[PDB]
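Engineer: The structure under discussion is supplied below as structure tokens; questions concerning it will follow.
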Amino acid sequence: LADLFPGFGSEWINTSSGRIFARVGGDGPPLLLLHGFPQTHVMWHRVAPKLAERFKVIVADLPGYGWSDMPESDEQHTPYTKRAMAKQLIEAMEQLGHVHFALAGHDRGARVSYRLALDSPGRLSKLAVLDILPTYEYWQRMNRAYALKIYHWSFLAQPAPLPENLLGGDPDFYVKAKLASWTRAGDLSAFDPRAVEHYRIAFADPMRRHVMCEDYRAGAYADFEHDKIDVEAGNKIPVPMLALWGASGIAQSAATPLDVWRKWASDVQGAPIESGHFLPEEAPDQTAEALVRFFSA
Amino acid sequence: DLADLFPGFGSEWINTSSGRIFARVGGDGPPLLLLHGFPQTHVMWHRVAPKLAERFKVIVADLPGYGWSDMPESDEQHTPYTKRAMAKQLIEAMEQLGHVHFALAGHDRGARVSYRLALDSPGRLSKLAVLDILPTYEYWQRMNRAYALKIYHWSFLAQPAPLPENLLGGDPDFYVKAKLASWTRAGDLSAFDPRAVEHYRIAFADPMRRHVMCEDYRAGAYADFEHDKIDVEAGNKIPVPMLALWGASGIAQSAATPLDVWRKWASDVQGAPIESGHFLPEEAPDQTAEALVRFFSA
Ligand SMILES: [Ca+2]
């Protein structure tokens, strides 16, 4: 497995819920980058060096993902709720002395991120979310067209071991299908093959796949419930936030992303990028520049 | 190895322009076509077909592409697995038997064939029974978080090939037993005859059978939806007397009544809950049989 962050350190951050793996590089204000599904921290390998010019970049595997420990889940998928993940990552950042930091998340990590910003906004200077809407919004908009486009939201949320048993027949196919289908090009050409190897190898572990399902089960239940309470109480993210989304990505398919986020965030700017879902690998320069600009403000 | 679950029924291979329909046929009297759904075969009727054969010529057919029926080759629009095309094929199959006016009961996918047949060709039907469904249009219009989770397979199996095919191949035995068990009231396989499960298991073991089922669900997401949509917008209603049976623990039920939904689609519809999960004819064979013979004799 290639090192795609030459010059970055490697940290195993112990937390009460298990170790967080993270590549660490650069200097300046702390910036935490959170990947999503079905990826690992290495998805930032094209934009993290550019950010590392200006920030201490911390590129963490989510709890349960990549090389991070996998907290044992429970009946309510608690450790893989974005609330628990946010808590664990806050803990991890505290081990490094970062009690106030900037945060950019993509996909699942973007969901940890806005949930972190709702639960503990004092921890965040600025927040960027990449190609998501709040979990609540996906579910609330889940009509026929959207059920087809993000079927995996309901499929992977099916009770164990149904998704796990189907994914275990040919894990490589599924991780590759999900990577391909949500690029602008519809293939694996936007990805560095050494990165795909990271994704493929992470997905080959049956425990890692279970965790991903647990994350999706949390996404269907507790994460939705947590979001529901906030949107029905009018709790908005008070942290300055950037919402970046792909013109060909998931977030824009069932809503205008900046309109949705303005319901969720008191101070949100948005920009589309010509890209599928995987902004940091499909459009690395345009993404890194959007992030450098936002976080330098 | 595969039990004969219809003692006294013969076996017909009915030729159509689109391939052979397999059927068990038994009884005498007015013709009654029984249509199974997913992921079963005609043998799902094995507990109620003998009851019905008392008063009817009961034709228990595998849907096109299911069980032992031939699998017409699909196309880009999944046309042979649209309910319209399946209904046309079964209308032709019934014509081969000299049945141009018949009673029809369908469950699950077969119930979708059945109301689409009733919409397209109402003159072919004396009466229609649909077990544990709402029209495809209604499932998709009610698509929300809760329903998306419960009938996830409607969007999963409609994914472009070969995505569901490949995943189904990951553990087909588990998948078919899971689908069977998860939609029963008990939550396990105890309601099913083990010889029936082996039929469903063995049908599900063929990758081409599984592909056809995905084509069926792809049609269910696209063409089938569009065909239903047209009838909704045109105010077309099913004019055949209709019986809607649903499981109290079934898919069709939710918060609003299935019968209230079917009244938007049919002019003359009666409806009963049956203490059952999805698989009324196996979980509740006597109550299902009784409701069907009483409705179909009129
Ligand atoms: Ca297995």
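Residue numbering for chain A follows Swiss-Prot; the residues present correspond to positions 4-300, in that order.
Technique stated in the header: X-ray crystallography, 1.8 Å.
For all residues, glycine too, the Cβ spot is worked out from N, Cα and C.
From Swiss-Prot, for reference:
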DOMAIN    A:32-270  domain 'AB hydrolase-1'
MUTAGEN   A:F40 to A  Reduced catalytic rate. Minor effect on substrate affinity
MUTAGEN   A:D110 to N  Loss of enzyme activity
ACT_SITE  A:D110  active site, nucleophile
BINDING   A:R111, A:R114, A:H155, A:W156, A:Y219  fluoroacetate binding site
MUTAGEN   A:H155 to N  Reduced catalytic rate with fluoroacetate, but increased catalytic rate with chloroacetate. Minor effect on substrate affinity
MUTAGEN   A:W156 to H  Reduced catalytic rate. Reduced substrate affinity
MUTAGEN   A:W185 to F  Reduced catalytic rate. Minor effect on substrate affinity
MUTAGEN   A:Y219 to F  Reduced catalytic rate. Minor effect on substrate affinity
MUTAGEN   A:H280 to N  Abolishes hydrolysis of covalent reaction intermediate
ACT_SITE  A:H280  active site, proton acceptor
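Help me picture these features in the structure, burial and contacts included.
Structural biologist: Residue density at A:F40 (mutagenesis position): 22 other Cβ atoms are found within 10 A of its Cβ, drawing on all protein chains shown. Look at A:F40 (mutagenesis position): DSSP puts it in coil.
In this structure, A:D110 (mutagenesis position) belongs to neither helix nor strand by DSSP; it is coil. Within 10 Å of the C-beta atom of A:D110 (mutagenesis position) sit 26 other C-beta atoms, taking all shown protein chains into account.
All protein chains considered, the CB of A:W156 (mutagenesis position) has 23 other CB atoms within 10 Å. Mapped onto three states, the DSSP output places A:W156 (mutagenesis position) in helix.
For A:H155 (mutagenesis position), the same-chain residues lying six or more positions away in sequence with a CB closer than 8 A to its CB are A:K181, A:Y219.
Sequence-distant neighbours of A:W185 (mutagenesis position) (same chain, six or more apart, CB under 8 Å from its CB) are A:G252, A:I253, A:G279, A:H280, A:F281, listed in sequence order.
DSSP classifies A:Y219 (mutagenesis position) as helix under the three-state reduction.
In the three-state DSSP scheme, A:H280 (mutagenesis position) is classed as coil. Around the Cβ of A:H280 (mutagenesis position), the number of neighbouring Cβ atoms within 10 Å comes to 25.
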Engineer: Could you tell me the C-alpha distance between A:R111 (fluoroacetate binding site) and A:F40 (mutagenesis position) in angstrom, no decimals?
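Structural biologist: So the alpha carbons of A:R111 (fluoroacetate binding site) and A:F40 (mutagenesis position) sit roughly 6 Å from each other.
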Engineer: What is the Cβ neighbour count of A:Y219 (mutagenesis position) at a 10 Å cut-off, with all protein chains included?
Structural biologist: 23
Engineer: What are the non-local neighbours of A:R114 (fluoroacetate binding site), defined as same-chain residues 6+ apart in sequence with CB under 8 A from its CB?
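Structural biologist: In sequence order, the residues whose Cβ lies under 8 Å from that of A:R114 (fluoroacetate binding site) (at least 6 apart) are A:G39, A:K85, A:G108, A:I135, A:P137, A:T138, A:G222, A:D226.
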Engineer: Quick one: which residues besides A:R111, A:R114, A:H155, A:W156, A:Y219 have a Cβ within 8 Å of the fluoroacetate site's Cβ centroid, in sequence order?
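Structural biologist: In sequence order, the nearby non-listed residues are A:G39, A:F40, A:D110, A:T138, A:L159, A:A160, A:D218, A:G222.
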Engineer: What number of additional C-beta atoms lies within 10 angstroms of the C-beta atom of A:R111 (fluoroacetate binding site)?
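Structural biologist: A:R111 (fluoroacetate binding site) is surrounded by 28 other Cβ atoms within 10 Å.
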Engineer: Could you state the CA-to-CA distance between A:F40 (mutagenesis position) and A:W156 (mutagenesis position) to the nearest Å?
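Structural biologist: So the alpha carbons of A:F40 (mutagenesis position) and A:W156 (mutagenesis position) sit roughly 11 Å from each other.
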Engineer: What is the separation, in Å, between the Cα atoms of A:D110 (mutagenesis position) and A:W156 (mutagenesis position)?
Structural biologist: 12
